[PDB]
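To start, the structure under review is shown below, and the notes come after it.
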Amino acid sequence: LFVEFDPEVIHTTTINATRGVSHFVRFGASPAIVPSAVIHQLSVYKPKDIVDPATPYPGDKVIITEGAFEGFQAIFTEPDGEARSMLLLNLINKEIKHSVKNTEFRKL
Amino acid sequence: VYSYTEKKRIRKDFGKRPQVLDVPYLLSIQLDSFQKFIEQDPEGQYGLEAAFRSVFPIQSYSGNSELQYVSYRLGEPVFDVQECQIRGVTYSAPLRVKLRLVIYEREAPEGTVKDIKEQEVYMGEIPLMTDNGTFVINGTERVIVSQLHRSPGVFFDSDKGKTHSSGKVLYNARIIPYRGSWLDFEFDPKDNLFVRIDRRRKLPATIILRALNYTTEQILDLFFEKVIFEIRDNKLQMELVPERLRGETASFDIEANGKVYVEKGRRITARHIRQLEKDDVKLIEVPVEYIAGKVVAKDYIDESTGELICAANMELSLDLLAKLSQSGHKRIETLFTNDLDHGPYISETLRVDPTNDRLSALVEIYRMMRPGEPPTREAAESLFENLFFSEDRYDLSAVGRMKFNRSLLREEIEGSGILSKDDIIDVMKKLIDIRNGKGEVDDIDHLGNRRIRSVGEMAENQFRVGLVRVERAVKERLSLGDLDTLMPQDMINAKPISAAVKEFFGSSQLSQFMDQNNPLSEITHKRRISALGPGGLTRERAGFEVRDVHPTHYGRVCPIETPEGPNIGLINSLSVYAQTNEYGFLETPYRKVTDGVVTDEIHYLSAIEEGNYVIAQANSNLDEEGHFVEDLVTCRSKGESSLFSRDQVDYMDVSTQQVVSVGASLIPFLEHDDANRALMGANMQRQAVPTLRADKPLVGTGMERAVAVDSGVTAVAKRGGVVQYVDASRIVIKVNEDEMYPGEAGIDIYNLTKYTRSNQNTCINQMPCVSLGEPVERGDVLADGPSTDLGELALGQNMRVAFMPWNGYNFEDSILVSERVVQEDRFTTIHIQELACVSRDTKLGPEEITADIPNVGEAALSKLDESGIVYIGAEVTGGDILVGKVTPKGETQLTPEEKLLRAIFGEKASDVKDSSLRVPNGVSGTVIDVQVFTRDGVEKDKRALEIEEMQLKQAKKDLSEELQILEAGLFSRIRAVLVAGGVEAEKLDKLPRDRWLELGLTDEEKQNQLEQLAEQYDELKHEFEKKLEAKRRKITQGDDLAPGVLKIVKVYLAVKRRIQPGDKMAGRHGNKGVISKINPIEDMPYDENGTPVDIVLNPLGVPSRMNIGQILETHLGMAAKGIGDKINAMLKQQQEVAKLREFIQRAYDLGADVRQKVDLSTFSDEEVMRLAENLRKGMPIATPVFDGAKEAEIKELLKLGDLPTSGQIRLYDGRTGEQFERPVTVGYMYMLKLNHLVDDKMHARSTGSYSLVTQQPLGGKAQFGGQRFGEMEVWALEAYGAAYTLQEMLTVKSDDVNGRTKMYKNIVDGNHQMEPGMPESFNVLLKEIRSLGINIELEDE
Amino acid sequence: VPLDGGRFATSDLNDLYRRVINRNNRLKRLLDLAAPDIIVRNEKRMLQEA
RNA sequence: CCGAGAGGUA
DNA sequence: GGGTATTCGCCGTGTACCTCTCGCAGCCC
DNA sequence: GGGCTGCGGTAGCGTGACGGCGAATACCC
């Protein structure tokens, strides 16, 4: 998180004792100063995607974590929306499909 | 005069000093501390009121709302103590506090709040104290040991030699507060003074003076006296007080009035100072060279320029004198800096200072205290004005202020909790005074520097921590909360308070498990002064002095009851009479001595007050007048045992028992033993198992009564009266009239505690020691507990001992015991194991407790019922099954395809493994008690319902017996009313017993009392209803459990271990012994009257181990049983009471002066025969601690019996039948069975289980483990040539897995050969080193 | 391995390896997302100290 | 079936 | 420029056995 | 309910070992 203050107005001990704050980044004795260019170039940012570590995108490959299909790799055909998903599950004979919630399976 | 039960068996009392103070209640430390903690205490000192009035009223950050406090109250506990120990919950009370919230408006400092509210908030539970001084925390019964920490206040410490490696001493000065930051001043070998706070970095000590808004001139005015130089006609004549001439050499001429007083070259004598002070010599003329080393005092600016000529604390020279002379400054102030008396420490410390003003001083202190974060004026000022000066973050106690004033020789003993400017200045001045010579350093072990925390203080501190955390939470909720919808529980949280107080009572270095196998062990574990704990010193660091007995321990802390081992002298026990001062210090009683007649009044002295007066000895010879019969008597002045005058003394010791404790005031003949064997005797007497038949120590000290009555393992009668009904389980007493309440008719019902488990797996058991229908007095014992006999204390049993070598079977310290001991079952004791079986909810379904058990038959099921739980009374051995528990076995992990297969086609597994609760190895016994506990969401099987109905009928039957026999006593009072006032006798027995009131009685106080008892009876009706229903609720419900367990079954076995070659018996004197051979009766050495001896000790244990007191105990016990045999002869060939009372009076007169005799002409002619029935097993003799029986009285008592005065009887051998030469000592020694039993220490293992991280045998006995063939034994085998023994020892037998499997196969093949291989833990070593960044390998073949 | 109950008697080494792996995964994600200089400096600093 | 804390025996 | 001399922070501090209790709280995802 | 994560707080807690030893640096050239 970034803060802008002056130590005379509110002290660094008071900022350090704020409910929900671990610590200043120090590198040594004093807390670090980020230059104004970093604040300026983190004004407009976040360009690329909705990148999403460890949440499955459709058109990908997953695994199943519970139930009677636990241990079965699956293809996203078409999740129903932003509520559940539908999966092309494998078997040792024939692949099936199922509309399941998002707790009983996780991405590979 | 005595009781009626003191006339059961009155002990023969030696003892010459008439006692003035009776022995106090021994558990007063614990109970008085906790009663000080919880008390509805006005004015707020000391207790919970002090913590609340410290923390309340809560206001927010000017948020126009302020919570205030009214009162507190603790409800009743929901669980009584017996069902608490059985059930496993705490024994605690709810804390119900009535807080009051008032909420201001915006801009109402004096304006009335718009809303008030006052509810009763529940803030957790605090555990109460059982009336014996114990807690019950989670089933277990735990004791808090009183601590012993450094008192709050200033201390001046030497550290004389270890510093500097040069022999120069330093002198530091530590300010220890009760709560807040520490503070230390100290020197350095450059003679500069330094300060440090909380053992941080070192600053020069005057910078904190600059923090206190002091200039350089003010500091120099404080720490130095002025020496005046005046510019005058020539050469700058000087005021010279002759006192400053102490110990100097005249390097210049000392003259005035044209008279050379002291010449240059010579030193200045005190004669010279007296001549100058007599001649009134003040102004003297100096050379200009004398100021060339001196230091200017204050700042002088030149008035022409306004610029500084010289700064303060600058050494002067001739050019500076030429500057100040031409300026106009005629006056020069200087500093007396001489190395003998007034050193220049502060001036040099100012020269070291890198600062000048207050701001740079506060910046430097802030960079010391909290580094890294940037120094700013506001934060640094807030820091230093909160470090020592705020009521919140710094507080000396009142104890701290009293010590901090007494050490500074201040006048008051009250003050502020914070420090001040003059406090720090006086500490630095006193430190400099110690540096200069006046005053001396305070030693640390002095018990006036050394204070006792107890239960109340430590629990109050933890409750204070809980309160400050909850007020931070409340001030968080108050500045953010909405109004008006929150009552004072959305702000509050009972979680931190209960979490803190249960972490203290559960997990602390002092809330420790009670050593409970003895009445004595309880009463000397509660009276314990630990030096360890938080704020205390650790075991494996310190030291010598804190382990060592110091002269202030006389009568405060016991010198001989301390454990040998790693902590000697740290876990010191407290003396008998030693109370605790209101400041927490150790006060001990003394007899006030106004003059030659010693006064009969007592007066308590702390440790610092002892050194001022001069205290007499306890056994100082006085005769009926208070007059010391000598003019010179042993006393002690300042820890110095020296002989002083007859009238210079001020105090006298109260009793001669006061130096020691109850662990070793029960050792008779203590004055005759070495201190080592007294220590071993006390620490073993704490460890004796309660035998099956308590057997009255013949050689006692009289303190057995106080240990029995005070330690609550006997049933002392609350109100005296008449026995109505004695059964083996309850005792019901009808109360005498003058101790009786008018309402609530009242009979005292004492439910005894029968055979049940103690904390050391011994048996605690109370037995009724009174008859049916016997007068008992208030304060008299009614039930003898474990190790007690008729209200006395009886740990071991007293046996016929003989001191001789008997064919080597008692070689080093072994003890050879007859078969008469093991036949009589007189050391046969009872041990009890609690075995639990838990039913956890696991995978593949939870587990059944059914009797349907695989792979076994009726061989185990023959002792199980319909439910699978063993019957009460089953005589089980090792290897049986007590609770049959079965598990869902098969562990297949079938595929998801097979999961769909078993899900559609519907086939269960239905395989199972035995996991029943089995008897451990070696043990036998008897199931005496089965408890079944069940989670409330779980159904009950049939034996659980059977025990539930059993407990329900027992509860209803107990309450019905309470109501019926209380109704019988109530009707007996109604009958006592109905004797007079309209007697209608045959009108009474026709109508039923319910309405005895409606017979003829007028409008008097008797019918008023009948209506009192009638409303009592209707109260008992409604109370019977509500208590039966509440007890049905308690029995019918399921209890809370650990999350994840269904039902718990707890079986209580009861093994009866007798005695065998291998156990450890010992006396009271420090004579330990492994009982070696359990001989038959015949081989024993019998005397010429035919009587076999029982136990044959070793005489070589007497000259080395200098415990000569066991021999006097042997002879005096022999005299005691001689009197007992004579009474048995006079009573067996049975006579009338006259000759018996003559012989009993001869037994109780005995020559010299005692405190006893007896008023034996008064014992009703039946209390003599009952006393002779209790004396026929030997006459009990009180030999007190240091005022005991002399030799000649033992000889005179042996002459009262027909025994020889020598003490030694000729003995024959049972083998050869012929007389031993040189007749030997036989007598009765009271020998104890310690609970280090050989069938608990014995263990063996061929091949059991193997540890997991390294394939090695396990450690312990309870886990079936092997012996640690340790490091030094490997060195011993290297010291032989034993290579192959070592090779199979640390590779095959221990570690190499394929090696030991091939070895076991070779041994059953009959082949003795090992495949050596490589040990596995070495491979684990290689994987750990290789799991670093280190390559380790094995090279070429 | 678990102690007798429903909870595992955990070992200190698995805490240390879990701390190192969590910090290294966060550092991979921040080097992917092109965090600024001081943020990835702190990330590599905490990784060094873990 | 590993660690911490408390106590004890030699 | 190096030659002491003080400070600092790292090492280390008996063996074997036995017993007991207790071993995550919070929490905002 | 649970995966995680290391003081809980709008600071401060630590404070009763002691020796030896060798490197790092302070003071004074």
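All chain B residue numbers match Swiss-Prot; in order, they span 2-1342.
Cβ coordinates come from backbone N, Cα and C, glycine included.
Lifted from Swiss-Prot, the feature list:
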type	residues	note
MUTAGEN	B:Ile561 to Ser	Resistant to antibiotics salinamide A and B
MUTAGEN	B:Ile569 to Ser	Resistant to antibiotics salinamide A and B
MUTAGEN	B:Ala665 to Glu	Resistant to antibiotics salinamide A and B
MUTAGEN	B:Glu813 to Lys	Disrupts the enzyme's active center
Just the number: how many Å between the Cα atoms of B:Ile569 (mutagenesis position) and B:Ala665 (mutagenesis position)?
16
So how many other Cβ atoms are close to B:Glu813 (mutagenesis position), meaning within 10 Å of its Cβ?
10
Say we define neighbours as other CB atoms within 10 Å of the CB. Which of the mutagenesis positions B:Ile561, B:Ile569, B:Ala665 has the fewest?
B:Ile569
Taking CB atoms only, which of the mutagenesis positions B:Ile561, B:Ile569, B:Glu813 fall under 8 A from chain C?
none
B:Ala665 (mutagenesis position) and B:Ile561 (mutagenesis position), Cα-Cα, nearest whole angstrom:
8
Per DSSP, B:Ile569 (mutagenesis position) is which: helix, strand or coil?
coil
